Amino acid sequence: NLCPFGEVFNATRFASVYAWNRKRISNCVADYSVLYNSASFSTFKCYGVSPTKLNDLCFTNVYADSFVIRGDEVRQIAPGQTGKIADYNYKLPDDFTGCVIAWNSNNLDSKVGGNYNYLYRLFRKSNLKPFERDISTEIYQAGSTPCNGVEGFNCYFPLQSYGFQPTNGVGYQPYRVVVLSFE
Amino acid sequence: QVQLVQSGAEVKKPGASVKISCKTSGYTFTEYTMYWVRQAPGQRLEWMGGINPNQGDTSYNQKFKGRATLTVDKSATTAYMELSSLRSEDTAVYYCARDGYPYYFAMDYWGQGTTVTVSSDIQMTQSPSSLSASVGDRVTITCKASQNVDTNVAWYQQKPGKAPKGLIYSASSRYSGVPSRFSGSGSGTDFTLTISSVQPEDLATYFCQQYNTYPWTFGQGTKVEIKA
Ligand SMILES: *[C@@H]1O[C@H](CO)[C@@H](O)[C@H](O)[C@H]1NC(C)=O
């Protein structure tokens, strides 16, 4: 029996990247052919596994992480990357055994005048350790003066909103992302 | 090494404008906030405002808003401050200083300073205002804050004719390289600076500072004379 990937791939709403979403799928068959030819993916890259040989993988669970970022940020969903998304929202380790699929979703995830559902973390103290989820909304202190939960100079709310319009260049348009993580 | 290098001295008629610069080197410029501190001739140190070079956001002291404008040029790693419509009250020395957060609180590096010559706030009180000691005495200087400031108090030392240099941040921690004879103390509203075996080179004026909220404020200064 083949893996139930549509529930994650075809789901109507996707998580914001900072609060990325996690499905455990187990005891099934991951087949590269069926998966790749199911849609028009703009990125599909596997790490530590041979694409041809997904059927031959021997795993208890596959972990399906999904979320939305912008096109220019898709580069960062990969082992050993750096930047906003890879540092403060979603971090892949270097011993990464899985795949990373993505596709332009301007048609689902963009309204004229703006969709603001999708947020990203912009400031954090330490960098994210792989597969760690930070959904805290603590005011980020950039200076010596403490913030006391209030927002202002050197005291920034740590999440901002993509403003997803259809008008944007392809780099700033939304992309849906699924990360298969086998174990 | 960190270095803050300010533009040279300026002479301006009443009414003119002056844009004094502060060229940084030694560190990631966009990751440290920049403040401007005024020292009117024989007066308290005064925090004028600050700019965050990552975003270009500013906070000004109400006394200096609309007199002063703070900008940066990331491409030149340079902070700028423009004083408009100069009056004679504006003849002073202007310092740029770096917020050392989060490794060392408060202003951990100052510029040489630029002399410009024209022709509910948290109160900080120091005692004594003036002091005379002999090599080897301990000296004690206290600072009373008009409101609670936890341990967000720093002390600076201003040797004669130079910029302030940090000694203590966070009430009791020493800046990098500061001599161990300086120790700071206290909490809440009462702070003390102690110099333990005073050396001739300690001839300086010493200032406390709170950074518990904006605007930052300084004490009036404590002159320390060393008899030989
Ligand atoms: C998503 O739906 C389309 C249309 O039914 C289907 O072809 C595709 O296989 C689905 N995706 C997955 C991962 O099953």
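To match Swiss-Prot, the residue numbers of chain A are left as they are there, and the shown ones run 334-516.
The header says X-ray crystallography, 2.7 Å.
Backbone N, Cα and C define each Cβ position, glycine as well.
Quoted from Swiss-Prot, the note on mutagenesis experiment A:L452 to R is: Increased resistance to neutralizing antibodies. Decreases HLA binding to NF9 epitope. Increased binding affinity to human ACE2. Of all Cβ atoms in the protein chains displayed, 18 besides its own lie within 10 Å of the Cβ of A:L452 (mutagenesis position).
Record note (Swiss-Prot), mutagenesis A:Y453 to F: Decreased HLA binding to NF9 epitope. Increased binding affinity to human ACE2. The unchanged residue is displayed. The secondary structure of A:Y453 (mutagenesis position), as reduced to three states from DSSP, is extended strand. If you take the C-beta of A:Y453 (mutagenesis position) and look for same-chain residues 6 or more apart in sequence within under 8 angstroms, you find A:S349, A:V350, A:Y351, A:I402, A:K417, A:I418, A:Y421, A:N422, A:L492, A:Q493, A:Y495.
While the structure shown retains the original residue, Swiss-Prot records the mutagenesis experiment A:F490 to L with this note: Increased resistance to neutralizing antibodies and human covalescent sera neutralization. In this structure, A:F490 (mutagenesis position) belongs to neither helix nor strand by DSSP; it is coil. Every protein chain shown contributes to the tally, and the Cβ of A:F490 (mutagenesis position) ends up with 13 other Cβ atoms within 10 Å.
Among the natural variants in Swiss-Prot, A:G339 to H has the note: In strain: Omicron/BA.2.75, Omicron/XBB.1.5, Omicron/EG.5.1. The residue drawn here is the original one. Counting only same-chain residues at least 6 apart in sequence, none has a Cβ under 8 Å from the Cβ of A:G339 (variant position). In this structure, A:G339 (variant position) is part of a helix by DSSP.
For A:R346 (variant position), the same-chain residues 6+ apart in sequence whose C-beta sits under 8 angstroms from its C-beta are A:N450. Listed in Swiss-Prot is the natural variant A:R346 to T, annotated as follows: In strain: Omicron/BQ.1.1, Omicron/XBB.1.5, Omicron/EG.5.1.
Here Swiss-Prot describes A:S371 to L as a natural variant; the accompanying note says: In strain: Omicron/BA.1. For A:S371 (variant position), the number of other Cβ atoms no farther than 10 Å from its own Cβ, over all displayed protein chains, is 13.
Under its natural variant entries, Swiss-Prot includes A:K417 to T with the note: In strain: Gamma/P.1.
As a natural variant entry, A:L452 to R appears in Swiss-Prot alongside the note: In strain: Delta/B.1.617.2, Epsilon/B.1.427/B.1.429, Kappa/B.1.617.1, Lambda/C.37, 19B/501Y, Omicron/BA.4, Omicron/BA.5, Omicron/BQ.1.1; Contributes to cellular immunity evasion and increases infectivity.
Neighbour density for A:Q493 (variant position): within 10 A of its CB lie 15 other CB atoms from the protein chains shown. Swiss-Prot documents A:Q493 to R as a naturally occurring variant and attaches the note In strain: Omicron/BA.1, Omicron/BA.2, Omicron/BA.2.12.1.
Long-range neighbours of A:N501 (variant position) (same chain, six or more residues apart, CB within less than 8 Å of its CB): A:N439, A:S443. For the naturally occurring variant A:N501 to T, Swiss-Prot gives the following note: In strain: 19B/501T.
Less than 6 Å separates the Cβ from ligand 1 in the case of A:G339, A:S371, drawn from the recorded positions A:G339, A:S371, A:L452, A:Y453 in sequence order. Residue pair A:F490 (mutagenesis position) / A:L452 (mutagenesis position) shows a Cα separation of 12 Å. Using a 10 Å radius centred on the Cβ of A:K417 (variant position) and all shown protein chains, the other Cβ atoms total 17.
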